[PDB]
Amino acid sequence: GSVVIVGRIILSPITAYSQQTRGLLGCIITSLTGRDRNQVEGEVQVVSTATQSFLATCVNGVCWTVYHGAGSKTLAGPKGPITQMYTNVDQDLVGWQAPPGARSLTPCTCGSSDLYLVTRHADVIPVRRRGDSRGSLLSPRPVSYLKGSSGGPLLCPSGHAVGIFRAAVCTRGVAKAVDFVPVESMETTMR
Amino acid sequence: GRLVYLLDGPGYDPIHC
Ligand SMILES: [Cl-]
Ligand SMILES: [Cl-]
Ligand SMILES: [Cl-]
Ligand SMILES: [Cl-]
Ligand SMILES: [Cl-]
Ligand SMILES: [Cl-]
Ligand SMILES: [Cl-]
Ligand SMILES: [Zn+2]
């Protein structure tokens, strides 16, 4: 069925909090109908299919997320299912036109290597950029702590978008680094 | 180090048992 917004993360020093918007039953039903009448708020949406859940981040009026989460699926919306505007399987990246009411991040232009990752539990954790698509976690955490966060944003100190979280680099269940899709690839995907 | 994917189960607060 469709991807369904089931909660959101609202960003403020960078702080974040989460709010549930849908229960499990309404989620399954909304997935089948593709029709979602709820108001959307926040920069990050917690999204779910019938089988898995993850995050989507809105940057410049597009809601972006990971292909391994969303596949080719539509996003449930007020006028029915929304077709993907961008589908880049190789970069593991999909996008839908952002619901009205979602607040867009703007892409980072400062080039800072001092980043923050916002997790599914609305924790904001320090990351050090280590190249185009990798950052080290300055404080390693169990991978369990990052479960459900695929598609979440990496932010620079000014709260602009650097990338979206794709995968964790792990040894023995401890996440030491993150792999991400740089905001540049969103620009390349678009134009 | 190897790549782990971080999908959880369905719903806002996925049920684990
Ligand atoms: Cl629930
Ligand atoms: Cl609901
Ligand atoms: Cl209707
Ligand atoms: Cl609805
Ligand atoms: Cl799925
Ligand atoms: Cl699919
Ligand atoms: Cl773990
Ligand atoms: Zn910046």
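We number each residue from 1, going along the chain as drawn.
For this deposited structure, the header notes the method as X-ray crystallography, 1.9 Å.
Any Cβ shown, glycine's included, is placed from N, Cα and C.
Quick look at what Swiss-Prot lists:
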{"type": "MUTAGEN", "residues": "A:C27 to A (Swiss-Prot position 1042)", "note": "No effect on zinc-binding by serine protease NS3"}
{"type": "MUTAGEN", "residues": "A:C58 to S (Swiss-Prot position 1073)", "note": "No effect on zinc-binding by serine protease NS3"}
{"type": "MUTAGEN", "residues": "A:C63 to L (Swiss-Prot position 1078)", "note": "No effect on zinc-binding by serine protease NS3"}
{"type": "MUTAGEN", "residues": "A:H68 to A (Swiss-Prot position 1083)", "note": "Complete loss of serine protease NS3 activity. No effect on zinc-binding by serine protease NS3"}
{"type": "ACT_SITE", "residues": "A:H68", "note": "active site, charge relay system"}
{"type": "MUTAGEN", "residues": "A:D92 to A (Swiss-Prot position 1107)", "note": "Complete loss of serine protease NS3 activity"}
{"type": "ACT_SITE", "residues": "A:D92", "note": "active site, charge relay system"}
{"type": "MUTAGEN", "residues": "A:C108 to A (Swiss-Prot position 1123)", "note": "Reduced protease NS2 and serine protease NS3 activities"}
{"type": "BINDING", "residues": "A:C108, A:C110, A:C156, A:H160", "note": "Zn(2+) 1 binding site"}
{"type": "MUTAGEN", "residues": "A:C110 to A (Swiss-Prot position 1125)", "note": "Reduced protease NS2 and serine protease NS3 activities"}
{"type": "MUTAGEN", "residues": "A:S150 to A (Swiss-Prot position 1165)", "note": "Complete loss of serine protease NS3 activity. No effect on zinc-binding by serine protease NS3"}
{"type": "ACT_SITE", "residues": "A:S150", "note": "active site, charge relay system"}
{"type": "MUTAGEN", "residues": "A:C156 to A (Swiss-Prot position 1171)", "note": "Reduced protease NS2 and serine protease NS3 activities"}
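Taking A:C27, A:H68, A:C110, A:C156, A:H160 as the recorded positions under consideration, the smallest Cα distance to A:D92 (mutagenesis position) is found for A:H68. Within 10 Å of A:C110 (mutagenesis position), counting CA to CA, the recorded positions A:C27, A:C58, A:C63, A:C156, A:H160 contribute A:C156, A:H160.
Distance noted between the C-alpha atoms of A:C63 (mutagenesis position) and A:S150 (mutagenesis position) is 14 Å. Note on the mutagenesis positions A:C58, A:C63, A:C156: the fewest other CB atoms within 10 A surround the CB of A:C156. For the Zn(2+) 1 site, the Cβ centre of A:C108, A:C110, A:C156, A:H160 serves as reference, and the other residues of the chain with Cβ at most 8 Å from it are A:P107, A:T109, A:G111, A:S112, A:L155, A:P157, A:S158, A:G159, A:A161, A:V162. Here the mutagenesis positions are A:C27, A:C108, A:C110, and the one with the most other Cβ atoms within 10 Å of its Cβ is A:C27.
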